[PDB]
Amino acid sequence: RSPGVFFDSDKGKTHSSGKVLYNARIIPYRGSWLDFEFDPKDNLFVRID
Amino acid sequence: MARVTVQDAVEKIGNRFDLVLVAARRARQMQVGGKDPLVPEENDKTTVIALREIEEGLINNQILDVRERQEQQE
Amino acid sequence: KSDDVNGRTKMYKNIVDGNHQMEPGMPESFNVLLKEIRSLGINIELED
Amino acid sequence: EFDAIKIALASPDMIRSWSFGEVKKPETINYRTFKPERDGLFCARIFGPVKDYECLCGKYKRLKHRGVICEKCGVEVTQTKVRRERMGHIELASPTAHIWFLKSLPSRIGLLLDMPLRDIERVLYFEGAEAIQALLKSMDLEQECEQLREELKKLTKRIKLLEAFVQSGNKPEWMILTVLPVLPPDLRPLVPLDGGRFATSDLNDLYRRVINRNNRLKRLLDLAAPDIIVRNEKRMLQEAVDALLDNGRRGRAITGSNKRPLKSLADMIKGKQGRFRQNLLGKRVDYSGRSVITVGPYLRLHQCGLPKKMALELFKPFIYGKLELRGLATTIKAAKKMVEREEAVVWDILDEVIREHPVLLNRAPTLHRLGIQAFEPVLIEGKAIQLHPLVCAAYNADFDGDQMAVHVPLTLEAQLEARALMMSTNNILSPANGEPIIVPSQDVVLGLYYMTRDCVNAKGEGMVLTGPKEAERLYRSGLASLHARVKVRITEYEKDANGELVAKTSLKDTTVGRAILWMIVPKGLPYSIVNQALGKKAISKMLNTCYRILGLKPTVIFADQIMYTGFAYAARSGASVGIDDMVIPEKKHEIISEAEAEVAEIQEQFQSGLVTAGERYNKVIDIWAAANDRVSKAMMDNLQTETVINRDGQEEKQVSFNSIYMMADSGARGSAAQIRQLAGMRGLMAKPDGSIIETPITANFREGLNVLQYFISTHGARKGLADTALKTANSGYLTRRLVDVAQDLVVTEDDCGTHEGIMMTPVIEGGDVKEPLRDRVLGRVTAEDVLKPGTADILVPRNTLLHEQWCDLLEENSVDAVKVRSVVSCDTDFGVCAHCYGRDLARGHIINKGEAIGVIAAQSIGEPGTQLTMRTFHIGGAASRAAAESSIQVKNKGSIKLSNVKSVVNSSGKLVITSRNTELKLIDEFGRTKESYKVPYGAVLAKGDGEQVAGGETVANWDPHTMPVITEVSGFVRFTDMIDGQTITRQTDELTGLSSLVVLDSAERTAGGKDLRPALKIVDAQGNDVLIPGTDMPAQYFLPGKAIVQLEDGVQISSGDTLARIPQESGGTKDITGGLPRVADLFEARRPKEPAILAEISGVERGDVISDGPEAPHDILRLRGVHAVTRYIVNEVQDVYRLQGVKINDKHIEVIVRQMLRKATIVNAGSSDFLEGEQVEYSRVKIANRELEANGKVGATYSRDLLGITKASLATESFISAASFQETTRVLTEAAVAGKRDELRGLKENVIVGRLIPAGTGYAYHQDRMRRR
RNA sequence: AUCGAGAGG
DNA sequence: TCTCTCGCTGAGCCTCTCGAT
DNA sequence: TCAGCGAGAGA
Ligand SMILES: O=c1ccn([C@@H]2O[C@H](COP(=O)(O)OP(=O)(O)OP(=O)(O)O)[C@@H](O)[C@H]2O)c(=O)[nH]1
Ligand SMILES: [Mg+2]
Ligand SMILES: [Zn+2]
Ligand SMILES: [Zn+2]
């Protein structure tokens, strides 16, 4: 997969509610990962590595 | 006949799993002991002579136990 | 046929001598399993 | 010399007693010299001498000096093998906690002490173990137990664990390690290498690190280091002890040279590569070989051909012994040399040796019992094993380079075992069902029906013959054709006379080929078995009839003769496949054009906003499936009928002799799908997940595909290969779980004496009886009241086994249903009795004593899944989607019948179904139930109940794409709980004729709108609530997600008028890989997550339904007994398995079901020692109750439990089986804590330790041992 | 004996 | 009393070749 | 990685 920003979804299988949980990932050629994802509570969450 | 199928051999005993009769005592006493086969050998290896004997009807658990008792006395 | 040290030799000698009789024992794999479990700190043994 | 295995915790004194050597200080391994360094991990004083009968110091090296200690080093002289036994210990300066007890389970230390796991975790890692040891020593078990009883869930768990400590005798302080044992040296070998350096195992370095840290703690504390520094490396020592045993549980697993985690002690037990599943449940055996397989069709059913080069190696000891016997050799070495030199005497001796020893042949996947069989060997010249053609279908063995493995039995009993139970002549019928396994296929059938098929105006037609011999002479001479219609005087024997054969001779109109075929059938069978074109089914039925009527030896002879004749006449047939053989019709393009017009109209409809996307998808897929079925039918008709020949100058039609049509009609190889794809449309392909509706591939394999069609087709190929290679694992896992859960039960008794049983009734699916009553109770003993439909007169007595003649007697009087006793409702202990199980399907009579039913049942259930998964790519990935039926038409005339129906009458007067589980049963005039149908919600019935219906009439009509909602009462509609943007969405189409409201899904709904539940409530014209007939509450319908409503508020609606339509999920490509997870869920008893409500207490009756929905097995059990849940599970599993077409008998599923439910919860203690609600084994409860009733006391009262196969197998009396199954750490630590005992009762318990299993021929020995005690 | 990579059934 | 994050368990069988530690 | 299950979290 090429370095850059990619927007994905869990297709509703993450939780029994079924709501789609969209997220974004910044993949570098060299470095550390970085993710923005949601929760069924509708809040941002940043994950590093 | 007897080399191919043992259905007639097990009909006399009535239990397929009761092959301990054929092997553990008859074939062993033929192979190791001095016991002589009853039916003619026909160049057959042992364990097929015994199966033929049970198929015709000379060997069964009661008969072997009785014979063992006979050699128990002296 | 495998994993027993004495059974292999005894059965080989018996087959050579024409006697088709086996005297099975306990496989070495059970012994090594027991030894390593005993090493782990859990007492396991055979009672009679 | 032993009878049980005792497992418990190890006290430090016991560990100190185990060690033969003093201590382990020095951390060293070797390389001071080639002799091992003193006191090292490989030492001499501690773990014994390294050289046999020779000491390391070298003072004495003679066995006459054995039993003496050494002087220079002090190492006693003993056989080097003792290095595999001795042990040693390491003394830790600070006590270290065992990770197994603190982690990997509900913490044992965390249940001894009330505070949670995090507190203990932070205490141990100094964020000390001595404090935990002091606390564990501080408590007194009896006082705290009495307290906990005084307050009285978690408390019950704590009190049961405390009582476990009290009874078992394990002091809690032994949980914290003070002395650490070491493995024997040869258990962790220092394997020599070609180069100078020596390879080192993972365990040695872990032990070395632990010794390093411990010795660092030893010297540092001696030097009175400051308290700040002394505490730091105690954590490091704890981490090192963690790494040594069960590494990786505490995080950041230690890595060696490369980036691979090290292998710890607990990794030598669990997992695929552990001692349980790599060296105890499966071994590598001597006296064996492996090679490729060829056909060799010159053999008999009990023979296999093997190379001389294999035999000369397999049978070496026998050759040595007989060479010594003949006097040719004087020692073993001379005979050995004679064997390498390969003289002629060696070949003669080998020919004499292998005369009657059978050999066992097995393929690589041993799916079921027939995967290994014993054959009589014949020496051949070559390098490949020759295997009988008829046996292959059992092995699933082809000749595309497939291989096989051969073993040789050694002892006398092994030879008899192979001859009587393993030989291929005995395995005529499969253990899974009554049908035989050795069925002629491929070329044999190809020859056979060609012999039996007739032609019009052949050469020699209209001739009278003496018998079959004249027919053979005429055919071989060339005076008559093989297909000529002639009259033959044939004689037939029948056994209708009592125990005798009587003959009858008659002139019969047959064909020549049938006359020749008549010459090989055995005496005592009717002619009509060969007076017809013999397909695969006819030949299989003929073999089954021969087995039923005559016996076994005639069946073997008949099978061999059939194979020979089929091969010979298939060869003489000269039938070939050609490009001109495949024919294409002219209706194909017409029906493709009309289907394209229909799908274009559907696309136009979707372009307008009247319909959604999923409904259009379903409609298109249904249209194309219908078109594919139509083209297949038209092409097959054209291939079948179109053959015209003239007789005496006048035209006539006949069944075609086309090669392709013969190949298809035969059933030898091929189906209708392959032929239709060769001469129609290739169809619709299916992706690995679902179906695709891209385009119709309107091109044959005769006329080539273009690029786009081939690119589309590649999807199905990828799907099939991926499905095979990635679902074989799921199938194998299911099979292993079934085997490990149902390994224990064996036949133990003849007749328990019970009376109850389950009621077998015929099953039909919409007009075609899949299983008639005959095979439902074929081989099952009757339970009660099997009397004929004549009052007070009994057709058959009680407790008798139903043979074929008995089944014919039942069919003649047309018995409806019969109650038969089954395995689940048996009163025997630790097993099943012979009568309740019934007839064993492999042998043909009642089951004997000592046959392992459970393994047979598990293999029978497990084989079809993996086999049909592997056979997925054969079809080519085409979608196995059948068009859903919109309506129902009765096949035969009869009275109508509605069962469990709640319905309303709309304006049209048609009965509108308003119940979820409405069923339609078709009943003849006499009263027998003929056909059964399932009526979905919303169907309308044209003819009212109670009116006779003629054949071909329409009963119901409904739309399967959408599931409507129907109005119970008439009134005005009022919208309720509808807010745009919160619970519903509103849009107005530009020009489509409709403006509709779509209900928002619960997933998409905002947080505020969850509290409000959308619903439609019917109201009166004045605004009041409508009154349902005989109901306290008004009418309101709860619209779920994805609902569509075209209605507006304040609109009067007629009774039985649809309001909202819910589109249905597609769920296409119904396949074995699509259905197996349902079987796994069923056998695991997973929760439906939307359970249906059942009335717990009658007052409504017990077991009734309150709100419709999926029924959980637990509720069905606890409300209706074991019989209802057995019926439910068996029916559901058979429903899943029936679509694929595989046949599995019900008794295997019944055995599995009985195996799941073994535990019980006691509601009243009674006079027994069991307390309150506890999960205990049912048999122990039964003996306890029987004993209490014997002693004049009060018994206990209990309720069943239902457990999944994984949970049931993991929770058994024996702990060795549970450990060897999976989750080794949990089971082992729980057994150590509880101090359990193993009696070695099951199969793996004896297999692991190497004894005679308590089944088959070992049952007698086990019974003798039991009787001695 | 491992690890990695292929290959066959 | 109960609906939700977080952790640990499992994931078919047999065979052949090479290199590199 | 997907798919389930049990103990622990608040709400
Ligand atoms: O991953 C696999 C692949 C193959 N096999 C074993 O090989 C068989 C499939 O591989 P084959 O090629 O030998 O059988 P086939 O007759 O169905 O294929 P064609 O000749 O039509 O091309 C399977 O039935 C199985 O016994 C496996 O057990 N696992
Ligand atoms: Mg093959
Ligand atoms: Zn010495
Ligand atoms: Zn019974």
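We number chain D the same way Swiss-Prot does; the residues here are 16-142, 181-205, 215-1161, 1204-1373, in that order.
Recorded method for this deposit: electron microscopy, 3.3 Å.
Placement of Cβ uses the backbone N, Cα and C atoms for every residue, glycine included.
Noted in Swiss-Prot for the protein shown:
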type	residues	note
BINDING	D:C70, D:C72, D:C85, D:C88	Zn(2+) 1 binding site
BINDING	D:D460, D:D462, D:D464	Mg(2+) binding site
BINDING	D:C814, D:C888, D:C895, D:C898	Zn(2+) 2 binding site
MUTAGEN	D:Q504 to P	Resistant to antibiotics salinamide A and B
MUTAGEN	D:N690 to D	Resistant to antibiotics salinamide A and B
MUTAGEN	D:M697 to V	Resistant to antibiotics salinamide A and B
*Which of D:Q504, D:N690 (the mutagenesis positions) has the most other Cβ atoms within 10 Å?*
D:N690
*If you measure C-alpha to C-alpha, which of D:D462, D:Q504, D:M697 (recorded positions) come within 10 angstroms of D:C70 (Zn(2+) 1 binding site)?*
none
*Around D:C814 (Zn(2+) 2 binding site), which residues of its chain at least 6 apart sit with Cβ under 8 Å of its Cβ?*
D:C888, D:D889, D:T890, D:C895, D:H897, D:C898
*Output, ordered by sequence, the same-chain residues six or more apart from D:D460 (Mg(2+) binding site) with a CB under 8 Å from its CB, or 'none'.*
D:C454
_D:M697 (mutagenesis position): secondary structure state under DSSP, collapsed to three categories_ = helix
_Within its own chain, what residues at least 6 apart in sequence put their Cβ under 8 Å from the Cβ of D:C72 (Zn(2+) 1 binding site), listed in sequence order?_
D:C85, D:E86, D:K87, D:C88, D:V90
*Any idea what the Cα distance is from D:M697 (mutagenesis position) over to D:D462 (Mg(2+) binding site), rounded to a whole Å?*
32
*Filtered binding-site residues, from D:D460, D:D462, D:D464, D:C814, whose Cβ is under 6 Å from an atom of ligand 2*: D:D460, D:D462, D:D464
*asked:* Based on a Cβ-to-ligand 4 distance below 6 Å, what subset of the binding-site residues D:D464, D:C814, D:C888, D:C895, D:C898 would you report?
replied: D:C814, D:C888, D:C895, D:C898
_Most Cβ neighbours inside 10 Å, all chains, among the binding-site residues D:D462, D:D464_ = D:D464
_Output field, Zn(2+) 2 shell: CB within 8 Å of site CB centroid, site D:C814, D:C888, D:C895, D:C898 dropped_ = D:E811, D:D813, D:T816, D:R883, D:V885, D:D889, D:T890, D:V894, D:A896, D:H897, D:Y899
*Expressed to the nearest Å, what is the distance separating D:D462 (Mg(2+) binding site) and D:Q504 (mutagenesis position) at their Cα atoms?*
15
_Listed recorded positions with Cβ under 6 Å from ligand 1, out of D:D460, D:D462, D:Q504, D:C888_ = D:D460, D:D462
_Fewest-neighbour residue among binding-site residues, criterion Cβ within 10 Å, set D:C70, D:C88, D:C888, D:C895_ = D:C88
*Within the set D:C72, D:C85, D:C88, D:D460, which binding-site residues show a CB-to-ligand 3 distance under 6 A?*
D:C72, D:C85, D:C88
_Cβ-centroid neighbourhood (8 Å) of the Mg(2+) site, D:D460, D:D462, D:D464 excluded_ = D:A459, D:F461, D:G463
